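A short worksheet on the structure shown next.
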Amino acid sequence: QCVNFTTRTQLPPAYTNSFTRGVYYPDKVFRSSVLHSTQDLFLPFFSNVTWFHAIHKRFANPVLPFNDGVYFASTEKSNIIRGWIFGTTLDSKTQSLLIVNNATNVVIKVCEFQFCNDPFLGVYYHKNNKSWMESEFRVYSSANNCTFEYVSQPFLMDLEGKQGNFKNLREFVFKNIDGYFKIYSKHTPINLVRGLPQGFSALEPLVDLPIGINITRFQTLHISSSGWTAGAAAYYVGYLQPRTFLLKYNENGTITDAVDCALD
Amino acid sequence: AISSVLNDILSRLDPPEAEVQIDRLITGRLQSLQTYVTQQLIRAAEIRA
Amino acid sequence: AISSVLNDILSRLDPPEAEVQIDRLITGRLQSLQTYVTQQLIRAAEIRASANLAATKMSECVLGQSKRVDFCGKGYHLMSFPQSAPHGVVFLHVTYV
Amino acid sequence: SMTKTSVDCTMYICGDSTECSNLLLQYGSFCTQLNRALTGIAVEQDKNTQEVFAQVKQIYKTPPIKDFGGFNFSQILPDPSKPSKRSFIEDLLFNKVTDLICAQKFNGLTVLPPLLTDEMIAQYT
Amino acid sequence: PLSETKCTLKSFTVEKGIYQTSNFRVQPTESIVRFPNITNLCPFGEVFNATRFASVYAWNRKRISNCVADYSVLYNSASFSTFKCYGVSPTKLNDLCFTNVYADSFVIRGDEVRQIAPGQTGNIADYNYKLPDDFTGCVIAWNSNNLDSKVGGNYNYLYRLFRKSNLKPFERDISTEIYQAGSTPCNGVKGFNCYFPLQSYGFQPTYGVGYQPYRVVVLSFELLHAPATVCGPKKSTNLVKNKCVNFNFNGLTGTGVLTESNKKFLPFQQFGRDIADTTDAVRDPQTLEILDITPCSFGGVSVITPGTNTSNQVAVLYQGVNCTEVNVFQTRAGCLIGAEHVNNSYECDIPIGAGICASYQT
């Protein structure tokens, strides 16, 4: 709880490039064989995002500020990352947003929590009926004054442990528009060791969270209490900026190409 | 505007209030006259051709 | 104005207040419509100038034989073969060089 | 010729509105001037096809026995085997020059069809 | 139809030729609204039974989605002190489609009642909480001056009068501490021509309306692309395609002809648009269906008649529209009423279109 992990340490702020990352569906509009240009909070092409990783003797969970919006890049194997914790002071002084990933839906709880210095969720007793289910709460000691609660739509996830290079990839975007929280999700398998591969994918709408809380900083929920360790995963953090993209819509209503006109 | 006749506007509204309705008549007649002149320049190119 | 849809204006401002915002839409859309008509009339002079030139080439180059230089095309003209084309016409000229 | 367009002043500016239709009556004859202007264009665009495409009112046909002195006119002459009457050169002319017509009619912009069709223009040629 | 040309040409003599008079348009004969079954009902009457309402910044809210506000229990008819409404009433909210509905409960004064407007400014708007641009509902108020108000002012409830900046729609600040009041930051503790941001009610039962407490209930609405599952207690009205109707689909109200489309929409995409950024096709929220949105057919009306000194026979021409009402013939130009179809070819007298010409003969 209040005591961090024995393997927790601060990694140097290395940087890596995101080829096409930052592209998402701006709205629910369907279009076919047309070129539409929109402007919103985006991640510019060929940018630089922080290079972080967490393993079972190196664990890094820094607190990063949230201003113009944040981009999430999660490279996973057994899907260690269960979400992110949001809020202003990240304590009981104000509201705090959390994301709980059970590999079924996405649980969003906005309440007043007592913040532990190293948030964690106990996963124990793998001898019989593993199920990879979350049980104990090391994140918050107490809970009250809940102004918001939400449950997402069901999806599919594989929590089985694997070896070798990275496999699963989950790219999220979190932004604040007039108090409405629009989270956009994409999940695709990739072949990656370190850094980021060169590829193109579009992020589909995930959940709409009309909450309205102010968030000045965010921390990450990596989970898999000094005796508890973490799993093998890597995570990157981007920043949204007001850039104009030219999106190519195909006959199926998906983005097959993207062009950042503020770059070159 | 209230009336197309300027005398009806000058004899009714106050000088500060009349400036609102007079500007509507002038700007409208400027567009009506500019449209006429623009159409005459087009017919001028047709008759010179 | 507040919005381009008249239903959004009538559902918010009062009838006396809504007439002011609607007049902003009418004046702008009319000026936008007058601009379109003005551009079409200006482009109408070019399409008629090309039509009178095409009718002149159709008469002199196709029907007869024009001795005009650089009219029926480079070289001494012989015969012209017209061909139908979308929103226009294509002339195939036989020249002597 | 160019695409024939006809625009209604009321439907383009504000449609399905009775109160806005009364505000158009205060601005005068702008409907009459803009409608007759575009209508005058559609007429002149049709006169361009009559003064160019069809020079004479007598139709001439190609004789079945062809001795041209060595020339092959099958390229410039139309092909009767096609469902539409066009030549081998007009094959590329019509194909290389590019619904959007119905899309303009959805917003209140009427597109008038031409008087001389593709078959009638090809016959004059 | 001959006299319609006379009023168009401003003359009592109509020369031989084709003349345009009016513009034909098909009016919608039905209102088609199709949405799935009922899930839940919004707390319209559940928040009216509370003991008391919190302050302006403390407002309680309960989120019940699926539009479709509870129409069974309605206290909105002459049950309270005064009713100032905008848009449509809760009785009329059944004909509109909303995503999320927040039932808000707060207590304000008399001067702050008129300040409540959708997405507008005010003392409680840009400082405590601002209502979103999507609010079509009624502002319901009741007179608490004989209950909540006390002699010498009521300091129990609180509100923040000053803030460093104006709030955006759906934005809140609950901080009661000392912050920037005006445009010049005073750096914390009150002074330097700033004021204490938090304020209290001065409610006096003996003064006028402005100092009287009023309990106000506001229903927050969402007009965004998220579909609503229910419209009204009477929903369907039976969709029949190939007809001009007034439709409301997935929150988009329009008038046009409904046709079936084969387009495949993304499960996260409710409706499409064309190159002109206008409604193209929509998806059925009830079952799986793709409806192509086309506007109702319309066109110009041309009067084909010979000279006034020749004959009074008139041929009505409909340009680019099929005549479903109705010598009714159809050509590539459109429905032609009043003329006969001759298979023989003649010299063109009165041009129509697509190579069709009209003439007056035996």
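Here chain D follows Swiss-Prot for its numbers: 730-827, 848-874, in order, are the residues you see.
Here the Cβ of each residue, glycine as well, is placed from N, Cα and C on the backbone.
Long-range Cβ proximity for D:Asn764 (variant position), meaning a same-chain Cβ under 8 A and a gap of 6 or more residues, is found for D:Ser735, D:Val736, D:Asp737, D:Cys738. Reduced to three states, the DSSP call for D:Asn764 (variant position) is helix. Quoted from Swiss-Prot, the note on natural variant D:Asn764 to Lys is: In strain: Omicron/BA.1, Omicron/BA.2, Omicron/BA.2.12.1, Omicron/BA.2.75, Omicron/BA.4, Omicron/BA.5, Omicron/BQ.1.1, Omicron/XBB.1.5, Omicron/EG.5.1.
The note that Swiss-Prot attaches to the natural variant D:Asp796 to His is: In strain: B.1.1.318. Note on D:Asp796 (variant position): other Cβ atoms within 10 Å of its Cβ, all shown chains, come to 7.
Swiss-Prot documents D:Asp796 to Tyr as a naturally occurring variant and attaches the note In strain: 19B/501Y, Omicron/BA.1, Omicron/BA.2, Omicron/BA.2.12.1, Omicron/BA.2.75, Omicron/BA.4, Omicron/BA.5, Omicron/BQ.1.1, Omicron/XBB.1.5, Omicron/EG.5.1.
According to DSSP, D:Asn856 (variant position) sits in a coil region rather than a helix or strand. Cβ contacts within 10 Å of D:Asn856 (variant position), excluding its own Cβ and spanning all protein chains shown: 13. According to Swiss-Prot, the natural variant D:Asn856 to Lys carries the following note: In strain: Omicron/BA.1.
For D:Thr859 (variant position), other Cβ atoms within 10 Å of its Cβ number 22. D:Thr859 to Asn appears in Swiss-Prot as a natural variant; the accompanying note says: In strain: Lambda/C.37.
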D:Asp796 (variant position) versus D:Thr859 (variant position) - Cα distance in angstrom = 49
Ask   = Are any of the variant positions D:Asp796, D:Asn856, D:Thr859 near chain E, where near means a Cβ under 8 Å from a Cβ there, and if so which?
value = D:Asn856, D:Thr859
Query = Taking the Cα atoms as reference points, how far is D:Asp796 (variant position) from D:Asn856 (variant position) in Å?
reply = 56
Request  = Would you kindly determine which variant positions in the set D:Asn764, D:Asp796, D:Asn856, D:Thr859 have their Cβ under 8 angstroms from any Cβ of chain A, listing them in sequence order or replying 'none'?
outcome  = none
